Amino acid sequence: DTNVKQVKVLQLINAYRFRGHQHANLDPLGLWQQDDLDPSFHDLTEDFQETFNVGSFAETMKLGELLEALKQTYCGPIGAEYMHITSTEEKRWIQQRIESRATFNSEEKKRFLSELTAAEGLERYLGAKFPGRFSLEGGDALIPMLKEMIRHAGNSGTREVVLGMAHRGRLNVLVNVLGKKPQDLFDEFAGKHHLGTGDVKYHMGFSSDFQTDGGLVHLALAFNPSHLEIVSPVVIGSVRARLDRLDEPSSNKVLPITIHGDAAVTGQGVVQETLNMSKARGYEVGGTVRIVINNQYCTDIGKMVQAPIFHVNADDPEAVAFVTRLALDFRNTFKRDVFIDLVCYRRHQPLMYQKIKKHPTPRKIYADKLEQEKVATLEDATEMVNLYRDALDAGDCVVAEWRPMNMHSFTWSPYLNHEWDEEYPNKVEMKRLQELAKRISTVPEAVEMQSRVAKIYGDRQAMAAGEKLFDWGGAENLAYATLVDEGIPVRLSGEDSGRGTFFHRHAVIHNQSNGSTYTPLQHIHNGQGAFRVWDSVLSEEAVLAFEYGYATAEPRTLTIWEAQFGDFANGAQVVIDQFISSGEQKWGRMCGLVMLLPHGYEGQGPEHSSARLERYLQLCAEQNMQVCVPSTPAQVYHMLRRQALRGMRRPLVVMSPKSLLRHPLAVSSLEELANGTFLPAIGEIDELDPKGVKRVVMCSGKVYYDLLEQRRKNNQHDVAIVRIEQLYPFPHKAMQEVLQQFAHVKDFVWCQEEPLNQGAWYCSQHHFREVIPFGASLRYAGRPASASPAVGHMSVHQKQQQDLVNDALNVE
Amino acid sequence: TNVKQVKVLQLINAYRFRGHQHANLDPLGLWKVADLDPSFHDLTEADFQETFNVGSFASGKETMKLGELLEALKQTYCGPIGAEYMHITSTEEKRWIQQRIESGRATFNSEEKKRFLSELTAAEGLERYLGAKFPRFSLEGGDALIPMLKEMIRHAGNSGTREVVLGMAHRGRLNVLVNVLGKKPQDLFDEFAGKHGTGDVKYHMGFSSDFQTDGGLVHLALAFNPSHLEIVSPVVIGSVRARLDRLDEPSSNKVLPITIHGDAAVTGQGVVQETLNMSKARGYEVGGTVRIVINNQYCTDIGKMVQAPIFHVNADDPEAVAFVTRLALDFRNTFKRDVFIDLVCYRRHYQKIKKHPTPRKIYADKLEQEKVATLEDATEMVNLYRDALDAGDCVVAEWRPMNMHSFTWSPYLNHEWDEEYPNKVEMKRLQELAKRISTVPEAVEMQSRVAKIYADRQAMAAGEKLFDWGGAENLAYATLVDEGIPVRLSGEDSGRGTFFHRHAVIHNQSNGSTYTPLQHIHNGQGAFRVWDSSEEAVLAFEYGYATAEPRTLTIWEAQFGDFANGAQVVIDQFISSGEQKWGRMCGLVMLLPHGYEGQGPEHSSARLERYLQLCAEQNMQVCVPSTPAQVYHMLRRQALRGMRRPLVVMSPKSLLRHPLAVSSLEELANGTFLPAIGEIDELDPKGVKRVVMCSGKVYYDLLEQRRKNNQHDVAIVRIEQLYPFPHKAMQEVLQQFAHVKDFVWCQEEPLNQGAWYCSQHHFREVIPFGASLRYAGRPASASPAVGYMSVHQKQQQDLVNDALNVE
Ligand SMILES: Nc1ncnc2c1ncn2[C@@H]1O[C@H](COP(=O)(O)O)[C@@H](O)[C@H]1O
Ligand SMILES: Nc1ncnc2c1ncn2[C@@H]1O[C@H](COP(=O)(O)O)[C@@H](O)[C@H]1O
């Protein structure tokens, strides 16, 4: 009897919660094919005036009334699928919100109508004027949705919003949300304009302020390439930077919004990578609001994590508004990714095309409704449509709440139009240097050090005191000290980067007592730059994108990304190709990201030998990047400081050393640190009688030391060996300084560890030629060309190293 | 009591769903759910003695006392196996799983038990033997991987599986190679001693071998891979589709893909998603692959993206592992979908780990207790195995040397690029074919624009009209499948063509159906298949497919070349370098649409220069065909030569419709692929002051300008094949200009892109001793192309003009 039935009703409430969404009126076309637990009878009833307890269903209700309420709640225009989430209080939170809506009022409804009108009217104006649809029609409700999202952010103390989307709807969002001048857009179509090489109109970002009741929000819409889905981790990178510059930096204060298409989101693996990474300390941003523009489920990746998915019918702006707040409230409340599945169509399987043509547009559907509610007449709707058309004709901003940015919002202005060779405060006063050298070498006794580490630290105290030369790690960390000391923050990010893949850095010290850590660079003085090191793992495409976004938002911070080995960075080729190396020219976007790519031929094989130097060199042009191969601790130290101290903001690609990290000749003095500078080139270091010199060898990086040791060994005085430490921009001045004593030499050799089709030969040939004397010939010494970067077998490597070295040194 | 009956059913359902959160899974035990408690469901201790219907609980003792149902539920769902399956939507699947798990579980006989012990002993033994001799990425702590795979292989044999394809990574690799695949311990030992193309590290080696099971011989193929994690997965799956495509009897139990993943890598690499999402598609699907996660410490939740049953199992219990292995196989065989096994284990190379006994120890003990095998038994296993290692010969009893017919590559192994191949086709037959594939049954009702394209093609067959690019290209496929050579075309919109040039597939506007004329040439033809595509997994898959099947012409087409960098890892680590690293040949064709036409930085450049820079030691071909004839001969060459190396094509966009880019029947029937093309206009050699060389669409710009100018003193020559560089061909086309001293290389692409920097050194080789060589083309740039059309247009006109401007 009735005991048993009460239990059955609970089971029925439950089934609606779980799966009600699958019978929801989501599709605006009504051609969706809904494929159980949902009819009473499967749960054995008939009965509808029997009164029941209704469990947690936001006390007592006649049955048939409950079934009403459940169908409303879970089977109308919103499909909440949300009971996979394990947090009890989150579900209950949601239930509370949806299981109890107030009505919007005449002015909010009208306003919805107004934004649908703009959505449509812009799409139509552009159709008529420029018959060449990435039109938003009809996912028109995106405009009302974004505008509401932003208003709600305002009223919840959000200060900035960062957006990334793609092409569909792009022009609409630009004009009707971000506030770009229609006239500016119309001009773009006519070919009226930038002073780089540019990109197409659908990749355009935009920055503005937007006035809400709750205050002034900053809007930032990303630039992006045609490659789908990769702007995402760029955005959230962007937002971590912006959070990192607030004084108490709570997530709700910067909101990331990403807009996706159904196919891209299931089909692009950077989505997985991004979800995985947003979990990680040093990368989290308190969750992203993800909008899926659902045309042709797809949101099913959002269960690899576990996030609420709100599906909604684009044809109901009111339901759309409601879900918008719901999703936003949820994310600001619980610091978690949320998904809004915006279910719509492309006005622009010819069986549904016919469906679409006979279907009224969202503006139309809504104005008809506001008319059968006596909230706006035809004459009202019609005049919204006339007003908007007129405004387009006038060409001015059409977003009433757009405000021009304040001076203080222009964070990049100091950093534009600088050249690589500008002067910068290279020197640091010896007293202060040693003071810092000593502080970062000195670990409170509280911290129990592992044995090998404690040694390394004893060494660095001895470097500080002049009693021992700096190695790479000692000098590198000293660079960071000198930067944070004067207020410049550092962010270092990479696989195992706190200690170092090669055990060289030990910026972070693992306590053997507490199991905690201590990071010396964080304890210099009150009010220093922050210093933060973050250990990635994998997700390498998403990570570099993130750091690119970060460096892009924040030019005051020295932002470093370190690949385990350079060989792996091709996992991020799209970032390197579409953003880092080309973003300035395409988009005007500066970036001082530093990339540490361990690189060097040491016999460990094809994926542990080559950063593919040559690929970065071919990408170089128009001063776009710097490519450096530092050979000394002093060099790395000056190199990093230059990047921070010196105005320009352009990617620094570094061929980082592995074995040089402990080479006994790779070693530097305090005098070289304090009074030295970054040297684009380094001349011959030994005494040779220049009149006796028959050959100059030029080279970069570790192979230098092999040549040096071999030439000393041979007792040889007739061949000089010069380093080129910066291959791009190519340092002509420096080159003529180190070459002047050799004006009379006719035999010049470029020597490289790397194979002929690789390293610098093919790309930097023409520079070498510009720089050697008018007489001189120029020839190659190095490994033969090869399909694989590096041979498999150590004995073969060793023979090749010896052979290329002897060949360089051999004048016979 | 009616009420309690409903609630006992909910209790069962709770265990089905969530039992696994309380299963004994962590070997270490160093690892609370209200649903799992009878009290949660309003049942009491005193209820335990009462008896209930147990609905579908598959036991099937069809009513039980509750106390006892509870013992069973726990013994089923909270023992050494954790089953997550109830999130799957398919009733029959869930019922199927219930039938096999809720039953029972698992009685193994003494012969099998001792075989497990034996296999664990091998796993432990090899790893200690290596550790002692060469002080490795040891399997230790997941020794059960070994009996698992051997059982997987045995069970597949009894299932009529004929091939197994595995990819995995570094942990456990030496062990699998030796104790599963059959590599001789001596070979491994030599390798550690550096007694040995350019090669690669031992942890990347793959291996082929045959394996005698009770059910039949089974071929095993373990993939080569680079240091990069997880990208070998889609490669294996491609391999499998190829193996399935060569069966008369294309049943999917017949070939089994297995991928072995780490838990970090499985959630941190995007290819997993990409591969999971591609395995749904026609035809990249292969009837499901079984995925083993080697879990050291959830990482498996990515399989709910695709709604895969997931079996967790305690690696210290080899009988658990075996049962789950069979179950997984049977499900994949049965329902043709992916399945995950989560092997819960630990890395032996810290306090709790060190006084934890090895899995050999634990199971030897347990067989003692069971009087199935004694200290002395177990011990002699250890000693027999160490002795075997000392002798250095195969330690896999079931190993067998492969049959001649398993050597599918031996014909293709040692070939040069300029080898003679059967270029000519007899005119009668070309025309017969051209007519066949352009004639469509009248039942098929074509969209008007496609109908017009097809009439043009009938005109082309007849000689009325010169071939355009799509005409010739389709005709190439037709000539190959004609003679029994299969074709696989894979790419975005590749059926019709991104640029609407192909129309290999016709969409019948009446039936909603399709018709593909290349599939209807004659019975016994090569299969022709075009598939419409997750770029990185797709390319990886096509590569696997080509390394498996050298008889099929396998073509991948990017939507635009600019996007292929999405797949840089496949290019860098497999396609370009596999032959030298691994001895792995591959005739994969890549169509990369490429051309400066003013559509911006991502619709302009395939990055020719990046492929050029990867070229060395004859690894690849890079071609820029300028004619329908040329594309036709290029594709036929690739298929008809014995060489199997990647062919990277700069594929045209505009040229697809350029009025001058057309070709005659005579050029198709009696021509051949020309690595270089000479001056084509009547031009007096002694009038010529300058020779311009170039490739691809620029040619036509230069030609059309030169003709406008009525210029006779500048010859223009195409290099169609840029690598390997065609020295003989270039001499024939430059001979009549031996006296010219002014040579220009001219390219659309910016100065630091395209061919200039990489091919320079070839160019200087091949022009006359007197002669100078200078560049005409776009200036260097950081973006591949400008954002604005007008600027594009000026740049095009200027480089063309510069190149033609003599004195
Ligand atoms: N990485 C960058 N390079 C150059 N300008 C930028 C960069 N980031 C932001 N800006 C400009 O600075 C202002 C504030 O940017 P945002 O805070 O990102 O909206 C806007 O004018 C941006 O165009
Ligand atoms: N792509 C390839 N290149 C060269 N040899 C291959 C290739 N694929 C398979 N083989 C060899 O052919 C035999 C059978 O290959 P499989 O069927 O992959 O086990 C083994 O000897 C393989 O080494």
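Sequential numbering from 1, following the chain as shown.
Including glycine, each Cβ sits where the backbone N, Cα and C put it.
Quoting Swiss-Prot on the mutagenesis of B:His170 to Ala (Swiss-Prot position 260): Loss of catalytic activity. Sequence-distant contacts (6 or more apart, same chain, Cβ under 8 Å) of B:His170 (mutagenesis position) comprise B:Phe137, B:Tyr203.
Experimental mutagenesis at this site is recorded by Swiss-Prot as B:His204 to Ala (Swiss-Prot position 298), annotated: Loss of catalytic activity. Sequence-distant neighbours of B:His204 (mutagenesis position) (same chain, six or more apart, CB under 8 Å from its CB) are B:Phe224, B:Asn225, B:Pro226, B:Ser227, B:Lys581, B:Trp582, listed in sequence order.
A mutagenesis experiment is reported in Swiss-Prot for this position, B:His219 to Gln (Swiss-Prot position 313), and the note states: No growth defect in presence of acetate or glucose as sole source of carbon. The Cβ of B:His219 (mutagenesis position) has B:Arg162, B:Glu163, B:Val164, B:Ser208, B:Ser209, B:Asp210, B:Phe211, B:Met402, B:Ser406 as same-chain neighbours under 8 Å, each 6 or more residues away in sequence.
Long-range C-beta contacts of B:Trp409 (mutagenesis position), restricted to its own chain and to partners at least six residues apart, with a cutoff below 8 Å, comprise B:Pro550, B:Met585, B:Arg644. In Swiss-Prot, a published mutagenesis experiment is listed as B:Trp409 to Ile (Swiss-Prot position 533), annotated No growth defect in presence of acetate or glucose as sole source of carbon.
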Checking proximity to ligand 2 here: which mutagenesis positions out of B:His170, B:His204, B:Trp409 have their Cβ closer than 6 Å to it?
B:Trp409
Unmodelled segment of 15 residues: Cα separation of flanking B:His349 and B:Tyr350 in Å:
9
Three-class DSSP assignment, B:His170 (mutagenesis position), comes back as coil
Distance between B:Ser534 and B:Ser533, Cα atoms (Å), gap of 2 unmodelled residues:
7
Measure the gap for me: Cα of B:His196 to Cα of B:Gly197, whole Å, across the 4 residues nobody built.
11
Can you give the distance in Å from the Cα of B:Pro135 to the Cα of B:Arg136, which flank 3 unmodelled residues?
8
How many Å lie between the CA of B:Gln297 and the CA of B:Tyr298, given 15 residues are missing there?
9
Distance in Å, whole number, Cα B:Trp31 to Cα B:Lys32 over 3 unmodelled residues, equals 12
